[PDB]
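Some notes on the structure that comes next.
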Amino acid sequence: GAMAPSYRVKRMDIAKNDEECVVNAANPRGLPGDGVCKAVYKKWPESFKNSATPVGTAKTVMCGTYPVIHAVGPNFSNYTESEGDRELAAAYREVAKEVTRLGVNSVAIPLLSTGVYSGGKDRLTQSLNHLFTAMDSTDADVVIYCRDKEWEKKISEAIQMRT
Ligand SMILES: [Cl-]
Ligand SMILES: [Cl-]
Ligand SMILES: [Cl-]
(Lines of atoms letter the chains of each structure in order from A and count residues from 1; the text may use other names and numbers.)
(Lines give C-alpha, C1' and ligand atoms only; values in the text may rest on other atoms or scores of the structure.)
(Ligands and ions follow the chains in the order given, each with its own letter.)
Protein backbone atom coordinates (compact mmCIF):
# COMPACT_ATOMS: atom_id res chain seq x y z
CA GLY A 1 0.00 0.00 0.00
CA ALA A 2 0.99 3.72 -0.28
CA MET A 3 2.17 5.27 3.07
CA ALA A 4 -0.55 7.99 2.74
CA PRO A 5 -2.88 6.89 -0.06
CA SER A 6 -3.81 9.95 -2.21
CA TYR A 7 -5.70 11.05 -5.31
CA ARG A 8 -4.02 13.31 -7.88
CA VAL A 9 -4.91 14.51 -11.36
CA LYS A 10 -2.62 15.21 -14.30
CA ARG A 11 -3.42 16.65 -17.70
CA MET A 12 -1.35 14.52 -20.07
CA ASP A 13 -1.33 11.26 -22.03
CA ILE A 14 -1.91 8.25 -19.66
CA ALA A 15 0.53 6.30 -21.96
CA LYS A 16 3.33 8.42 -20.30
CA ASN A 17 2.16 7.73 -16.67
CA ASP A 18 4.57 7.39 -13.70
CA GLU A 19 2.48 4.73 -11.90
CA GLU A 20 2.99 0.98 -11.32
CA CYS A 21 0.04 0.00 -13.58
CA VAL A 22 -2.47 1.54 -15.98
CA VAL A 23 -6.22 1.27 -16.50
CA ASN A 24 -7.20 1.20 -20.19
CA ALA A 25 -10.59 2.66 -21.21
CA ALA A 26 -11.03 -0.51 -23.27
CA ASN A 27 -13.68 -1.66 -25.75
CA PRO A 28 -15.27 -5.07 -25.15
CA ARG A 29 -13.59 -6.71 -28.21
CA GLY A 30 -9.98 -5.88 -27.31
CA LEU A 31 -9.62 -3.69 -30.43
CA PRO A 32 -7.06 -0.89 -30.73
CA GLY A 33 -10.02 1.51 -30.52
CA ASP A 34 -10.01 5.34 -30.18
CA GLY A 35 -8.57 8.02 -27.79
CA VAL A 36 -7.11 6.57 -24.52
CA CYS A 37 -7.55 3.00 -25.89
CA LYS A 38 -5.48 3.78 -29.02
CA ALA A 39 -2.71 5.44 -26.93
CA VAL A 40 -2.65 2.29 -24.70
CA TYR A 41 -2.56 0.05 -27.82
CA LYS A 42 0.41 2.07 -29.20
CA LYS A 43 2.35 1.92 -25.84
CA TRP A 44 1.46 -1.64 -24.64
CA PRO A 45 0.21 -3.59 -27.68
CA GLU A 46 1.27 -6.93 -26.08
CA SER A 47 -1.40 -6.28 -23.38
CA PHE A 48 -4.17 -6.76 -26.05
CA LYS A 49 -3.64 -10.57 -26.26
CA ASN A 50 -7.05 -12.00 -25.11
CA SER A 51 -8.01 -8.62 -23.56
CA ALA A 52 -11.68 -8.83 -24.83
CA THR A 53 -14.09 -8.69 -21.83
CA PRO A 54 -17.75 -7.70 -21.31
CA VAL A 55 -19.12 -4.24 -20.47
CA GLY A 56 -18.85 -3.53 -16.70
CA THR A 57 -15.74 -5.77 -16.24
CA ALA A 58 -11.94 -5.39 -16.04
CA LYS A 59 -9.40 -7.86 -17.38
CA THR A 60 -5.65 -7.43 -16.67
CA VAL A 61 -3.01 -8.46 -19.27
CA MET A 62 0.71 -8.04 -18.55
CA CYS A 63 2.98 -6.11 -20.96
CA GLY A 64 6.32 -7.51 -19.76
CA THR A 65 5.73 -7.13 -15.99
CA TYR A 66 3.66 -3.91 -16.38
CA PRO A 67 -0.08 -4.58 -15.72
CA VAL A 68 -2.67 -3.13 -18.15
CA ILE A 69 -6.16 -3.35 -16.54
CA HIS A 70 -8.65 -3.27 -19.49
CA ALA A 71 -11.81 -1.71 -17.95
CA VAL A 72 -14.89 -1.70 -20.23
CA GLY A 73 -17.27 1.19 -19.48
CA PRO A 74 -20.69 1.32 -21.16
CA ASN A 75 -21.21 3.25 -24.43
CA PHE A 76 -24.02 5.67 -23.41
CA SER A 77 -25.03 5.73 -27.16
CA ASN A 78 -26.28 2.11 -26.65
CA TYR A 79 -27.24 1.92 -22.91
CA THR A 80 -30.14 3.74 -21.14
CA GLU A 81 -28.92 6.33 -18.55
CA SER A 82 -30.02 3.89 -15.77
CA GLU A 83 -28.29 0.74 -17.14
CA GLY A 84 -25.22 2.67 -18.28
CA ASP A 85 -24.86 4.18 -14.82
CA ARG A 86 -25.01 0.63 -13.28
CA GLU A 87 -22.36 -0.76 -15.71
CA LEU A 88 -20.07 2.31 -15.23
CA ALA A 89 -20.15 1.81 -11.42
CA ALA A 90 -19.50 -1.97 -11.98
CA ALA A 91 -16.42 -1.41 -14.29
CA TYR A 92 -14.83 0.74 -11.51
CA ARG A 93 -15.56 -1.88 -8.79
CA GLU A 94 -13.76 -4.50 -10.99
CA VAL A 95 -10.82 -2.03 -11.37
CA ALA A 96 -10.57 -1.77 -7.54
CA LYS A 97 -10.49 -5.61 -7.27
CA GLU A 98 -7.73 -5.83 -9.91
CA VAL A 99 -5.60 -3.03 -8.33
CA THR A 100 -5.98 -4.84 -4.95
CA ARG A 101 -5.10 -8.29 -6.42
CA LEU A 102 -1.97 -6.93 -8.19
CA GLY A 103 -0.60 -5.42 -4.91
CA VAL A 104 0.52 -2.20 -6.73
CA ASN A 105 1.16 0.97 -4.69
CA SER A 106 -0.03 3.26 -7.54
CA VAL A 107 -2.40 3.18 -10.57
CA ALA A 108 -2.95 5.55 -13.56
CA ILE A 109 -6.73 5.75 -14.39
CA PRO A 110 -8.75 7.66 -17.04
CA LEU A 111 -12.43 8.68 -16.46
CA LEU A 112 -14.38 5.79 -18.05
CA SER A 113 -17.25 6.58 -20.49
CA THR A 114 -16.30 10.32 -20.71
CA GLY A 115 -14.91 10.23 -24.31
CA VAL A 116 -16.35 8.40 -27.38
CA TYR A 117 -18.62 6.34 -24.95
CA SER A 118 -20.18 9.50 -23.31
CA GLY A 119 -23.20 9.62 -25.73
CA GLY A 120 -22.20 13.31 -26.26
CA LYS A 121 -22.80 14.19 -22.55
CA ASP A 122 -20.46 15.64 -19.90
CA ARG A 123 -20.01 12.73 -17.46
CA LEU A 124 -17.01 14.14 -15.49
CA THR A 125 -18.89 14.16 -12.14
CA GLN A 126 -20.76 10.85 -12.80
CA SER A 127 -17.60 8.99 -13.84
CA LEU A 128 -15.35 10.53 -11.12
CA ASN A 129 -17.84 9.76 -8.30
CA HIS A 130 -18.00 6.09 -9.42
CA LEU A 131 -14.17 6.09 -9.49
CA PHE A 132 -14.15 7.41 -5.87
CA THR A 133 -16.86 4.91 -4.75
CA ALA A 134 -14.66 2.05 -6.01
CA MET A 135 -11.14 3.25 -5.19
CA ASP A 136 -11.71 4.93 -1.76
CA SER A 137 -11.30 1.55 0.07
CA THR A 138 -7.99 0.79 -1.79
CA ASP A 139 -4.61 2.00 -0.43
CA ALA A 140 -2.98 2.58 -3.84
CA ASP A 141 -1.97 6.15 -4.86
CA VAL A 142 -4.51 6.95 -7.65
CA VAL A 143 -3.45 9.34 -10.47
CA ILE A 144 -6.33 10.39 -12.75
CA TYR A 145 -5.35 11.35 -16.31
CA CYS A 146 -7.35 13.85 -18.38
CA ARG A 147 -6.66 16.00 -21.50
CA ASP A 148 -8.80 19.18 -20.95
CA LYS A 149 -7.49 22.10 -18.76
CA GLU A 150 -11.07 22.77 -17.45
CA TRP A 151 -11.59 19.03 -16.64
CA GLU A 152 -8.19 19.15 -14.78
CA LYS A 153 -9.47 22.11 -12.66
CA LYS A 154 -12.83 20.37 -11.94
CA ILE A 155 -11.19 17.01 -11.04
CA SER A 156 -8.59 18.81 -8.85
CA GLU A 157 -11.42 20.77 -7.12
CA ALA A 158 -13.41 17.52 -6.46
CA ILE A 159 -10.29 15.83 -4.96
CA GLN A 160 -9.36 18.84 -2.72
CA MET A 161 -13.04 19.26 -1.53
CA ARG A 162 -12.83 15.87 0.34
CA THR A 163 -9.54 17.24 1.92
CL1 LIG B 1 1.10 14.57 -23.13
CL1 LIG C 1 -14.86 6.71 -23.37
CL1 LIG D 1 -10.48 15.19 -20.56
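Numbering starts at 1 and runs along the chain as it is shown here.
Including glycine, each Cβ sits where the backbone N, Cα and C put it.
Features reported for this protein in Swiss-Prot:
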BINDING   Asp13, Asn27, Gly35, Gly115, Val116, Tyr117  ADP-D-ribose binding site
MUTAGEN   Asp13 to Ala (Swiss-Prot position 1343)  Partial loss of ADP-ribose 1'' phosphate phosphatase activity
MUTAGEN   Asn27 to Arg or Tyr (Swiss-Prot position 1357)  Almost complete loss of mono-ADP-ribosylhydrolase activity
MUTAGEN   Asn27 to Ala (Swiss-Prot position 1357)  Partial loss of mono-ADP-ribosylhydrolase activity; complete loss of ADP-ribose 1'' phosphate phosphatase activity
MUTAGEN   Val36 to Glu or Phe (Swiss-Prot position 1366)  Almost complete loss of mono-ADP-ribosylhydrolase activity
MUTAGEN   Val36 to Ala (Swiss-Prot position 1366)  Partial loss of mono-ADP-ribosylhydrolase activity
MUTAGEN   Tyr117 to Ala (Swiss-Prot position 1447)  Partial loss of mono-ADP-ribosylhydrolase activity; complete loss of ADP-ribose 1'' phosphate phosphatase activity
MUTAGEN   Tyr117 to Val or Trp (Swiss-Prot position 1447)  Almost complete loss of mono-ADP-ribosylhydrolase activity
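Known features from Swiss-Prot, placed on the structure.
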| residue | record | DSSP (3 states) |
| --- | --- | --- |
| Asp13 | mutagenesis position | coil |
| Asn27 | mutagenesis position | coil |
| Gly35 | ADP-D-ribose binding site | coil |
| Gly115 | ADP-D-ribose binding site | coil |
Please compare the binding-site residues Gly35, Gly115 by how many other CB atoms fall within 10 Å of each one's CB, and tell me which has the fewest.
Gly35
Among the recorded positions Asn27, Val36, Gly115, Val116, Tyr117, which have a Cβ atom lying under 6 Å from any atom of ligand 2?
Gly115, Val116, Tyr117
Consider each pair of residues in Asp13, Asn27, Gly35, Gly115, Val116, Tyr117, all listed by the record as binding ADP-D-ribose, and report the largest Cα separation in Å as a whole number.
18
Candidates near ligand 1 among the recorded positions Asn27, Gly35, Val36, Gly115, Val116, judged by a Cβ under 6 angstroms:
none
Distance-selected recorded positions near ligand 3 (C-beta under 6 Å), from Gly35, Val36, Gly115, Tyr117:
none
Cα distance, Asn27 (mutagenesis position) to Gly115 (ADP-D-ribose binding site), nearest Å?
12
Give me the CA-CA distance between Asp13 (mutagenesis position) and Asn27 (mutagenesis position), in Å, as a whole number.
18
Under 8 Å by Cβ from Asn27 (mutagenesis position), same chain, sequence gap 6 or more:
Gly33, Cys37, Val72
